[PDB]
Number of protein chains: 2
Amino acid sequence: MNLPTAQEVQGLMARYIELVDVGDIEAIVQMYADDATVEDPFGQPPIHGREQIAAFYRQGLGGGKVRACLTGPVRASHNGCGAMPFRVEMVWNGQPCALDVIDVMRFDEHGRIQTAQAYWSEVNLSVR
Amino acid sequence: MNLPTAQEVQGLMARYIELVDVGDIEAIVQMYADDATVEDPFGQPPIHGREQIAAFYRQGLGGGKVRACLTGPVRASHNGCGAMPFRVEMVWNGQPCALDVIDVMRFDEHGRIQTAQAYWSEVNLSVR
């Protein structure tokens, strides 16, 4: 793939959510370029590179029971970027929780994620 | 106000949508700092400053019948930023249209919008 088209960004972002939802860590890491950054939550310092990104996703998804689903359409650009709204379900002390998130991503000229920025704060959490 | 808190970002972003929805242009322009930028759609060159921003909103809302509403919660940060999903209804040739959008905004230390980035592409449009 080259720089993704708006159509392709929709596909890729949607794919990312599918991989979070099944909790496939190596497949998630494979979406990222070599030396990609992740800011999650946006406002924290970026993590760098596929090893740090893998560790991050292990700390998040290595329970195996997280679920994630789009809660509206991917909004894509013509310059290989997009933003999407989703909800993550997690169990955080035998208590179900939900977190509402918006990811902004920028893709490189090979279709890998170059930057990911996950917008959310503690009030987007619902312990329920 | 100072740099907005996550709570305050929610309020401000929500307010912005309310002002779009009633089509109040001077109130929208007053939310922006002096020398704020707007990228709408993200991928296009930024417009600069309160006069260009006013002209932009006039070209968008000076029919008076556009409507806008959040389609999920504002996701806020602890560094005066947030992102929100919304839908804009417009009539574009006597034909109702809807556009799905995600705005990312960064606020300054006075609570004014410093940058606004509106993520959307033509496939987020529905002529219906």
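Determined by X-ray crystallography, 1.6 Å, according to the entry header.
The backbone N, Cα and C atoms fix where each Cβ goes, and this holds for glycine too.
Feature annotations, reproduced from Swiss-Prot:
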{"type": "ACT_SITE", "residues": "B:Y16", "note": "active site, proton donor"}
{"type": "ACT_SITE", "residues": "B:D40", "note": "active site, proton acceptor"}
{"type": "BINDING", "residues": "B:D103", "note": "substrate binding site"}
{"type": "MUTAGEN", "residues": "B:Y16 to F", "note": "Reduces activity 2000-fold. Reduces activity 10000-fold; when associated with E-103; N-103 or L-103"}
{"type": "MUTAGEN", "residues": "B:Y57 to S", "note": "Reduces activity 100-fold"}
{"type": "MUTAGEN", "residues": "B:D103 to E", "note": "Slightly reduces activity. Reduces activity 10000-fold; when associated with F-16"}
{"type": "MUTAGEN", "residues": "B:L125 to A", "note": "Slightly reduces activity and reduces protein stability; when associated with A-127"}
{"type": "MUTAGEN", "residues": "B:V127 to A", "note": "Slightly reduces activity and reduces protein stability; when associated with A-125"}
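Where Swiss-Prot records a feature, it is marked here on the structure.
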| residue | record | DSSP (3 states) |
| --- | --- | --- |
| B:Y16 | mutagenesis position | helix |
| B:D40 | active site, proton acceptor | coil |
| B:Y57 | mutagenesis position | helix |
| B:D103 | mutagenesis position | strand |
| B:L125 | mutagenesis position | strand |
Point to revise | Which same-chain residues, if any, lie at least 6 apart from B:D103 (mutagenesis position) yet have Cβ under 8 Å of it | key: B:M13, B:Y16, B:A83, B:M84, B:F86, B:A116, B:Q117, B:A118, B:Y119
Check your understanding: In sequence order, what residues of the same chain, 6+ apart, have a Cβ less than 8 Å from the Cβ of B:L125 (mutagenesis position)?
Key -> B:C97, B:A98, B:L99
Exercise for review: Taking the Cβ of B:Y57 (mutagenesis position) as the centre, count every other Cβ atom within 10 Å, in any protein chain shown.
Suggested key: 21
Review point. Going along the chain, which residues six or more apart from B:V127 (mutagenesis position) have their CB under 8 A from its CB?
Key: B:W92, B:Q95, B:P96, B:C97
Study note, to complete from the structure: Cβ atoms other than its own within 10 Å of the Cβ of the residue listed as 'active site, proton acceptor', all chains, total 20
Review point. Hey, how far is B:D40 (active site, proton acceptor) from B:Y57 (mutagenesis position), Cα to Cα, in Å?
Key: 11
Review point. What is the number of other Cβ atoms found within 10 Å of the Cβ of B:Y16 (mutagenesis position)?
Key: 22
